[PDB]
Amino acid sequence: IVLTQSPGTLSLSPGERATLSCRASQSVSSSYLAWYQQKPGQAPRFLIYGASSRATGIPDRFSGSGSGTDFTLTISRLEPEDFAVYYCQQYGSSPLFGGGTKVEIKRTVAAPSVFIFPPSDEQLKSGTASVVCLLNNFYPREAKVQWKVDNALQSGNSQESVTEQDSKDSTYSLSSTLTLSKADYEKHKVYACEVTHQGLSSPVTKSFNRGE
Amino acid sequence: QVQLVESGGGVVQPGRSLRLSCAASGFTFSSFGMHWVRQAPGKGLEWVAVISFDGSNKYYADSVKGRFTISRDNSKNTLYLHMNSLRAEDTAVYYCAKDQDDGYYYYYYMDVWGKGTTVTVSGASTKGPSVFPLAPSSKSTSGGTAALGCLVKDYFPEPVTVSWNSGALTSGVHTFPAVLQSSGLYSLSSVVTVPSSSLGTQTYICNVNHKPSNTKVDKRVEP
Amino acid sequence: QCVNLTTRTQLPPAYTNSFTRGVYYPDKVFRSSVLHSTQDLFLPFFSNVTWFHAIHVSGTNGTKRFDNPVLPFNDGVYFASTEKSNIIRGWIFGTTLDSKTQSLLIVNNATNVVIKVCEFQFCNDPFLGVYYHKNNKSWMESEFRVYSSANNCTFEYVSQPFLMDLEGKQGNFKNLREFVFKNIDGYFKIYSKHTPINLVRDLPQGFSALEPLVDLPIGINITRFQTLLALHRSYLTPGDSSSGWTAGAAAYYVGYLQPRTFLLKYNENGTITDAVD
Ligand SMILES: *[C@@H]1O[C@H](CO)[C@@H](O)[C@H](O)[C@H]1NC(C)=O
Ligand SMILES: *[C@@H]1O[C@H](CO)[C@@H](O)[C@H](O)[C@H]1NC(C)=O
Ligand SMILES: *[C@@H]1O[C@H](CO)[C@@H](O)[C@H](O)[C@H]1NC(C)=O
Ligand SMILES: *[C@@H]1O[C@H](CO)[C@@H](O)[C@H](O)[C@H]1NC(C)=O
Ligand SMILES: *[C@@H]1O[C@H](CO)[C@@H](O)[C@H](O)[C@H]1NC(C)=O
């Protein structure tokens, strides 16, 4: 069996009606679907069971419906704390947790303030060096980057992480590194990293040169 | 008042065994099935196992089938998760939560949850960080958004905490979650957005706090 | 946690006749073939005795009518049942049937009886769980389906179980498990007698006087009781709170007590035979 929510994520400002599709491979016996709300750094709360039954201490704005192989959690109007991943669970004769569904605050797309950082002098003589590019206070989550070492395209040697949506300004920050060895650091001259993003008309690249 | 607490998380090398404890208080504990729900970083909740309130029935997901066992002491009001052959992906936060009814051959939704404990499976030994400054570029290179942060490398394990200027600086800080690479250790970066005219003109320091290694390192950053 | 499972049934209860039924030796006095007269609370002869229905499968595998009520306990109750399957396990003698009020409890694990008086929290429809326990068909009899909370409660008692499942095992008589309860001066008294009734349907025309089982130093103001049932917890069933339970159906006969006097006929066996009013 495999249960899947949809979409991958939903990005909405406060107040607008939001639905969370839940599609099941087989028909879940007697509509034994349940939902959960989980905020990062917390534990999941229990929202609805039976695809429609509001639970205790739950605001009335949370609701949902469905049967068979098609489900939907709906939230009529959104509040600032109501933005956390939602999980869709069926609990008949065996549990199964949906892939997850995140709800995001949206606003005007933001230009990522993109900066770069060459390893320190102590980094190189340490025998290992990683170059870190940064994408500061931007929007939305989806934004792709690529790394060009001496303009040569890299692949499969980078790690990146995006901070969770900030409370006040509701933006994102991105920072990628390189799983680079020092021995490969000196064998090149200029290091570049670019982003193809909604907030920018063109893919901007910020780079530098070894020796400065 | 209803509240669960779980303990027994922490490091372990693959193949060994660990026995998670979940303590309970605030309801007729020996009257409810208890589930185990785990959540690997970046992934959604994956249900694991549920125990019948009296223990007559035990069920596990095929993800851990034949490799996890569940036990409980109704007198102690406490839940025990037995694990052996802990593969790599098994590391996650682990949640203990109670059924809504006598989980006997059937399992309602988990209604009230604990607070989660983290298990990390790795052959890596405990190790502090390798804190490296992040030198700012020329005076601005952007305008009024000066970039400078700190890189911590090859440290293990998380949690870890970084404070800029003894925590007195919080506005505009940006600290990222760490990532585990093919090395097996961890690494992350902290950074804060500051005006260009403020760089150098006054001191910036990042104060990493790595508890298990008992290593708190201050760092100084220059362009 | 408990469940609500009557929820739709209010059909009028049935009546019947208490011909000569509900007598008991009101003392431990050894006696001979003489005539005696005693006055106490008793079930009136030919009383318009109430008959109930517990779990009631009135339908072609369609419906599971289930209407165990709480009942008044004005001054004493007469209780009897056929119920060949030992689906009845005791009673919930009390006054308020919730917290902040000590109330009495009767249950017996088919091998021994345990008696409690406590400030329980008897849920609206108490019952017991009878269900296989992974070890050789064995089954535990958890009672969490009765009281969500019992605490700081005084008196307790344990003994051999009342409901002897005598070797009938065919079914023509049903042994008509029968009981009489009264509570006076803080003392709670117990009377019963297993007695085969080969009659198919209703109460007998014969005579049999119960005997004092146990007198209980209780000291509670019992005003209203509820019978306690046992249900076989179903296996994996969509829904487990208000759903599959209750192997077997059940019903029982209830008739209230009242103060009265009667003239009794002892024997050389000291066995009462009849009384008159
Ligand atoms: C159970 O159902 C009955 C029938 O309406 C209702 O009166 C009672 O409040 C319900 N109890 C619960 C706990 O829902
Ligand atoms: C019991 O009450 C019913 C109700 O009408 C009545 O028909 C019947 O005769 C009564 N039986 C008695 C008083 O023995
Ligand atoms: C019934 O309750 C008594 C109380 O002590 C216990 O010892 C006994 O094991 C129980 N029997 C069953 C079958 O549950
Ligand atoms: C102890 O008994 C008193 C009454 O005798 C009651 O009010 C109190 O709640 C009891 N204690 C507890 C912990 O229930
Ligand atoms: C018993 O409780 C009932 C219900 O409150 C009350 O009417 C009656 O007076 C009480 N009797 C005694 C002796 O406490």
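Swiss-Prot numbering applies to chain C: residues 14-290, in that order.
According to its header, this structure was worked out by electron microscopy, 4.0 Å.
In case you wondered, yes, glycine gets a Cβ from its N, Cα and C as well.
If you check Swiss-Prot, you get these features:
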{"type": "MUTAGEN", "residues": "C:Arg190 to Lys", "note": "Partial loss of biliverdin affinity"}
{"type": "MUTAGEN", "residues": "C:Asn234 to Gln", "note": "Increased resistance to neutralizing antibodies"}
{"type": "VARIANT", "residues": "C:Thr19 to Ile", "note": "In strain: Omicron/BQ.1.1, Omicron/XBB.1.5, Omicron/EG.5.1"}
{"type": "VARIANT", "residues": "C:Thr19 to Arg", "note": "In strain: Delta/B.1.617.2, Omicron/BA.2, Omicron/BA.2.12.1, Omicron/BA.2.75, Omicron/BA.4, Omicron/BA.5"}
{"type": "VARIANT", "residues": "C:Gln52 to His", "note": "In strain: Omicron/EG.5.1"}
{"type": "VARIANT", "residues": "C:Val83 to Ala", "note": "In strain: Omicron/XBB.1.5, Omicron/EG.5.1"}
{"type": "VARIANT", "residues": "C:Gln183 to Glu", "note": "In strain: Omicron/XBB.1.5, Omicron/EG.5.1"}
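Annotated features taken from Swiss-Prot, shown on the structure.
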{"residue": "C:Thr19", "record": "variant position", "Cβ contacts under 8 Å, 6 or more apart": "C:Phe79, C:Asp80, C:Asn81, C:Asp138"}
{"residue": "C:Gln52", "record": "variant position", "Cβ contacts under 8 Å, 6 or more apart": "C:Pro272, C:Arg273, C:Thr274, C:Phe275"}
{"residue": "C:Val83", "record": "variant position", "Cβ contacts under 8 Å, 6 or more apart": "C:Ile105, C:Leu110, C:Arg237, C:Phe238, C:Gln239"}
{"residue": "C:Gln183", "record": "variant position", "Cβ contacts under 8 Å, 6 or more apart": "none"}
{"residue": "C:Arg190", "record": "mutagenesis position", "Cβ contacts under 8 Å, 6 or more apart": "C:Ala93, C:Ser94, C:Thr95, C:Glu96, C:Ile101, C:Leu176, C:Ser205, C:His207"}
{"residue": "C:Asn234", "record": "mutagenesis position", "Cβ contacts under 8 Å, 6 or more apart": "C:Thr108"}
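Taken in sequence order, the recorded positions C:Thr19, C:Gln52, C:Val83, C:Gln183, C:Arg190, C:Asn234 that lie near ligand 5, meaning a CB under 6 Å from one of its atoms, are C:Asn234.
Reduced to three states, the DSSP call for C:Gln183 (variant position) is coil.
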